[PDB]
Amino acid sequence: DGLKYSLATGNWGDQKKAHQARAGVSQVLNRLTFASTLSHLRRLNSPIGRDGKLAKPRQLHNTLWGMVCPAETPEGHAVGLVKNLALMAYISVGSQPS
Amino acid sequence: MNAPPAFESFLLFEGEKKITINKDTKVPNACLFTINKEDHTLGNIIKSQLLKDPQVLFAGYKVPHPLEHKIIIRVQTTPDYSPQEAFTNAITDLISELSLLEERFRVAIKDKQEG
Amino acid sequence: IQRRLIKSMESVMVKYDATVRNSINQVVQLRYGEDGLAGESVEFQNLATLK
Amino acid sequence: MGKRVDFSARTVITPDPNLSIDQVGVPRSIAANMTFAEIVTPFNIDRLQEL
Amino acid sequence: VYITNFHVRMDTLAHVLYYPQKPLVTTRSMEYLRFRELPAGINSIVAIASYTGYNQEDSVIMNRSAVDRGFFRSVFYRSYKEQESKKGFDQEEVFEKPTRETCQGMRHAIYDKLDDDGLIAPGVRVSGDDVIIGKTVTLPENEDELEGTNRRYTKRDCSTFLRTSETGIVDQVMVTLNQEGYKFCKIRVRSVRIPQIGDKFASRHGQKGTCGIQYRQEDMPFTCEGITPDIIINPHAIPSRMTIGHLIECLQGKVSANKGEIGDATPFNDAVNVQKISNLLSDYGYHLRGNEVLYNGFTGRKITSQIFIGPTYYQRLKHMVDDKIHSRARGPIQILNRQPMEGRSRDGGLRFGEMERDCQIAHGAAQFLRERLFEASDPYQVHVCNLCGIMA
Amino acid sequence: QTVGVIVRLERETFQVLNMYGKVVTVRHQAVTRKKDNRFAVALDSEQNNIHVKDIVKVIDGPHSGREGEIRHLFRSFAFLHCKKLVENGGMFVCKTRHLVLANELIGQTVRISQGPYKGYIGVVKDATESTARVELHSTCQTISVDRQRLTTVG
Amino acid sequence: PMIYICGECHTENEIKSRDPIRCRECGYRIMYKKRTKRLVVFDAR
Amino acid sequence: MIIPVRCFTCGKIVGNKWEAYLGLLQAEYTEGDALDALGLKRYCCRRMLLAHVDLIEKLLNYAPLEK
Amino acid sequence: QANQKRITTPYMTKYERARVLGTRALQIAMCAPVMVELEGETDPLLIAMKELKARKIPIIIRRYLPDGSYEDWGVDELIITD
Amino acid sequence: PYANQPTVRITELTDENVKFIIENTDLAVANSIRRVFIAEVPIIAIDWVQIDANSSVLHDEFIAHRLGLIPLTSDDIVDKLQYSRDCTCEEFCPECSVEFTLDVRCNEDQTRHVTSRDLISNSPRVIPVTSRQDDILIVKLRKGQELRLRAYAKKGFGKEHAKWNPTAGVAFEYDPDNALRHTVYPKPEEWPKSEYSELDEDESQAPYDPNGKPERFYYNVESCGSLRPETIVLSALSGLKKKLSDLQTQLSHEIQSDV
Amino acid sequence: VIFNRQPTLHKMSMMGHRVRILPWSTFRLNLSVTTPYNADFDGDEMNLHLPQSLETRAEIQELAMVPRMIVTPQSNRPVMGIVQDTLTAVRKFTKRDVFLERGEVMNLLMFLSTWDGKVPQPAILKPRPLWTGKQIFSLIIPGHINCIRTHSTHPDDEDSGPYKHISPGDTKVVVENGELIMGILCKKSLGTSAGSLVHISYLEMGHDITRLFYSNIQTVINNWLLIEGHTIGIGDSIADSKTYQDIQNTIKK
Amino acid sequence: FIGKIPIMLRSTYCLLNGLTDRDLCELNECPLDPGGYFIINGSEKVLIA
Amino acid sequence: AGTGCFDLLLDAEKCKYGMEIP
RNA sequence: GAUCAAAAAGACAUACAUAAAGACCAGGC
Ligand SMILES: [Mg+2]
Ligand SMILES: [Zn+2]
Ligand SMILES: [Zn+2]
Ligand SMILES: [Zn+2]
């Protein structure tokens, strides 16, 4: 019931600590078009609060060449804080440095 | 849910007169015809037949709005020629044109087949 | 900012003396705009005596 | 300061150039809900008994 | 078409489109997005011209004879679910067709459409407020009622209704058990949504706009060959927005309707120029810049300026006018504030807010603003003592 | 079948003056609150229209000679109040003729048999004396049709 | 009383209110509602 | 889903030319030669057969509600 | 104040002519006597607008000066802007 | 002050196609002819559809959609049928409509194509057009699926719904080499020449003709297969002259009534 | 009705309107009206508030009607002006080149609502009668309204030298006695700016005569544009093969 | 037995791993369906990086 | 505000004139 | 001995009050 809870609601952490806990992980997957799914399954979320008017985290950065799509991004308060992934880009799963 | 019926364009319900004739007070010998449930097919034929009549000073139509189907035809003729006479002679002259065209198209068909 | 400018000025009004006065009757202006003329009917013009 | 109101309607807009400046197209189903209370007189009682 | 198994899936809010088409000018990486398998859109012949003025701003004029043949004609599935349960000791919920005499809370919606088990069979049209699932709850107050003889109403009606102003035919109904083991039922209502003059279309280049009006194939400007644009978009869209790749797609795809090959739009080539396209377009007998001579549809006469036509790939958007429309007159009212409800599904009222009441201090209309914040919304009366000022 | 007016409050019971003029004792929950029809109209003994709030004289029956205010009306009965009457808190009941002023179609599936909509199948949402509202199965819309046009199917 | 269709073996079984939902000859718990008898009439529009 | 009857723009019938058009492709015609054998002159019709996407073959893989 | 010494614009401000044609049309709309000959008018706003151009409306406007005093202008004494 | 007398020359005549050339006519009369080739030529096309059992992967009104658009052979009895609204009888008779029947079930393991050849009509005259060239495909069936329905076809014309258009694209062209200057080319040399052009390859445009007005209106009228293309035209003229003979009537009743 | 769009930035974003009931599902409003509300038609929505009494309905009618709010107190300019195709068509309609035959005048005059009934005498009487766009547009201009503006392309060397009033390029606009004598109209004359041909109407004539002024320009120049049409095409985004060399040799430089 | 872990679809531990096209249809799954989401209480959840 | 700044009074002397049908 | 009544159009008997709040999430202009 503990996992099934925090995947279901999206408040990510303990339920009583949900105030401290991060929110907005695990949205319901989007069924509009087949290509509204592929860009939901591949997505990147900046934890920064949506409210802030600071424009430095939003701006497109040269290090995003080839690993993040320059054009694709939501608008409204979320501009540039949410980012799709480029086609070839492959996130690394990790290993042991033994 | 508000889409109007498809048949509402060419069908008259109870009480709508096809034609409505209203004199025009701006001008002498000017009349203004109002045709319900018609469109540019019918209005354009007549206007262009009225302008051949040398006793017709002005003729024109307009669809006031495309979503409601009616035509409004102003006609102004010279004195001692009534704008209702102008608009009837127009309609009988098309009928005498189109009856000549349907007969000439039937002759060209028989000529065309095996000839 | 649009909300702050309104709440501060909201009640200023041209009284029948034509003196502009806020909600307390305190005088903001002796005549509106100092010429006492509504702003929608004015136009641009050259003086032509000047310069 | 502001509150939800009755006798209001909201829908998309699309151009009709055939209108005047001050007219507006109002669809029939948005115009069927919204009502205007009208006081009966000897003048309009003929029209309102039909409505 | 979102997934190919959609006939099996039960999802709330599933749009689908009768006739998708893979584009005629297609990026070479769409093959790996599987966009030939599940295309969302239809090609359309697109004039760019100012025609009757109804396509001004971002609007679009459409061909109504096209829309009668299945063009952008889609299906909207909506899915409901209701869960029988056992809550109180004596309190049970059951799926059953309610009777006016035994059941208590009832509405005048037709209950004759429910079967013996209280579920609409599929293939039965239902409009807003028709009763999809009859569900009665046994009223435990009968136990709370002491010596009340046999109470006329033992059962309260919890039945679920179609969302208001949602019309449709019940497509599929299914009856299963949930986690707990209670009976559980999902119901899929669908309705076919024909593109109206409110709906919202957009190309691939960022040109979005509603439908301005629908002219029949008669009234549309036609080429010398009798081709009439399915869709006409305003030319003023282009200059300040500067989507030129919209102008080359109409160009690249007119060579790819003629040659029979599906053009290559992939972003960086140097092998495709506007100049190397046009030389291919001049060989099929067209003006190489794509302009084409049109005749007015109403009056028959040519249009002086040559008009730019080509096949272009448009998308129909989840946003339709039937779901955005709302009207409010003296409906439900909030419990605490005694003000109108919030939201479109609730028959709720629109908000008259701050910025608006500051515009009508500007107009100097005091009696529209007192009526808008008092009479139209909750009016109310209090009795106030004169000595103290408090209520009495 | 029986209505009454509460004329005394007790801890567990009411005393109720029933429509026949008898006072009965009932437990608070043994009676249901009835929606009063403040716009009821009836005829008095001289065929005048009488209404709630009217002052009437009683000219026949047990209370002949009394005067009262109409408080409630139901079928052939009137509950009246007179403050001079100490019995039953002033309430009493008189026949109105003893006083003087001082749908089946809905739900059916019908086929439109005439007019521009001829042939469409639908189901009646509302029936009227004149024009029923048919709910079209073919498209999404509801239309008003004269009831001479409709034809019920099965 | 009520005929339902199994979602696995596709065999119509007759099962009635206040019964657990299991199709005979499978054991599969998902039943479908068949289709209504009454007249549906469409425009070809 | 399935090929439209009645090409959208002009209104000619492309409904019956699909199963004849798959035949020509398996005979090693090029889509330019295929669409000319089928006799579709205008590019309003040539984009119905050329840009079509046939999902009725995918949807027939799933098994029906009733055996 | 006295009929002498009134200090206010003689013209009718567009706020006064908006509430005069409203208040007058509400009276006409309830059985109220009409000062002017009405010809083919079933609409009260058109009647009240007609009474105004003829200066027949029976209303006196009480203008509060900002210092607490007031002046009483009849709708005939004022000069109609439009 | 009187009607001009036009003339007709039929150039190509086939079973799909008619090219004729109308001369000595107004631009407005020549248009309103082709504008009647779409709308007002009556035709027979399915309208009322009743679906008994549909197990196909296509939902009910998606098949009822494709059936409408199927062309039906209208060659003759369109003259005989009456519009269903004017027809006096209750529901549908032999006089206002035609009955079709489709009973199709897939027994075999192979995928069955329901084709318009499976529409079965009560009358030999009107059938699907392909039955008079592969057959229109209504839907495909996996084994076990069954589609049976009953459909009454009516008389109507192309203003109502586009499924009554008797015609495919109706071409129209006049003044192919540009004398009248109704369209003004910025560069005259870049434009291809019309099939009907009278000009040598050397010069781009005809020289400006000040007095002229458009004549020689070139048509190409291509049928959908319902009506043979020769009788799409005869039905348009006879159907425009009947709307103009409905005016002269109801105008005459008003001039006589008003006066 | 009163008619709104959020956010309401100034007071032109709530203006009273006059209902006309039309089919389908969307509110419909003139295109000049899309300037104040700052609303383009792509999925927009606008509220509608129907005033409920004759006493509050006579406030809207004499205060907030759209013909009253034409001129803004903010910048003392008109709010609403000719917008989109019509402002492109006006210019193309007003050049010296435009000559309307007798058949195309009969249609345009039919859309003038203020037209006084008299067909004006053609500018070119013989060999064939031809009206001019400046000659028909001068029936639109209401009353006797008078203006001098200048066209956007107006060269600065022109006012100084010879040909001040002959104006070789037809840039300088003159309107004398409600008749358009010379010049091409544009944003600087029909548009919204201080002193535009629209702003002189509301000031000199009145709010009523200037309501029929917008509705005439839009109806008679939208139903004219069906003859000329307008477009953007790739041929219009392309330069000479000689210009492509001058654009590079500047970049390499 | 300590508990139950929600399983991403078409991972190595789903029942759909390694199945071909024909088998994904008998199980009524779309072969084009990318996978990589969870089924929690029937809804389809996507962990967002 | 505007429309609320002043107060309307009914003139009793003027109502006595004019031809009044209703 | 005299006398010997049938249940009066039901109007959600009306507010359709299912419209938990509360929250996060997604999108629109
Ligand atoms: Mg916008
Ligand atoms: Zn007190
Ligand atoms: Zn089973
Ligand atoms: Zn085509």
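Shown for chain F, in order and in Swiss-Prot numbering: 545-646, 703-754.
Header says: electron microscopy, 4.0 Å.
In case you wondered, yes, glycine gets a Cβ from its N, Cα and C as well.
Sequence annotations record features per position, and here Swiss-Prot assigns RNA binding site to F:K579. Around the Cβ of F:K579 (mutagenesis position), the number of neighbouring Cβ atoms within 10 Å comes to 5.
The DSSP secondary structure for F:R619 (DNA binding site) is coil. Listed in sequence order, there are no same-chain residues at least 6 apart in sequence whose CB falls under 8 Å from the CB of F:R619 (DNA binding site). Positions annotated as DNA binding site by Swiss-Prot: F:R619.
Outside the domain 'KOW 4' (F:594-627) by six or more residues, the chain places 547, 549, 561, 563, 565, 580-588, 634-646 with a CB less than 8 A from a CB of the stretch. Among the features that Swiss-Prot reports, domain 'KOW 4' is placed at F:594-627.
Marked as domain 'KOW 5' by Swiss-Prot: F:704-737. Within its own chain, the domain 'KOW 5' (F:704-737) is flanked in space by residues 743-754, which lie at least six positions past its ends and keep a Cβ under 8 Å from the stretch.
Looking at Swiss-Prot, you'll find the mutagenesis F:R577 to A noted as follows: Reduces the affinity for Pol II elongation complex; when associated with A-578, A-579 and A-582. A C-beta separation below 8 Å, combined with a sequence spacing of at least six in one chain, links F:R577 (mutagenesis position) to none of the other residues.
Listed in Swiss-Prot as a mutagenesis experiment, F:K579 to E is described as follows: Reduces the affinity for Pol II elongation complex; when associated with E-577, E-578 and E-582.
Under its mutagenesis annotations, Swiss-Prot gives F:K579 to A the following note: Reduces the affinity for Pol II elongation complex; when associated with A-577, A-578 and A-582.
Quoted from Swiss-Prot, the note attached to the mutagenesis of F:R582 to A states: Reduces the affinity for Pol II elongation complex; when associated with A-577, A-578 and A-579. The secondary structure of F:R582 (mutagenesis position), as reduced to three states from DSSP, is coil rather than helix or strand.
Taking all protein chains in view, 10 other C-beta atoms sit within 10 angstroms of the C-beta of F:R582 (mutagenesis position).
Across the domain 'KOW 5' (F:704-737), DSSP classifies residues as 0 helix, 16 strand, 18 coil.
In terms of DSSP helix, strand and coil, the domain 'KOW 4' (F:594-627) has 0 helix, 19 strand, 15 coil. Classification of F:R577 (mutagenesis position) by DSSP places it in coil, neither helical nor stranded.
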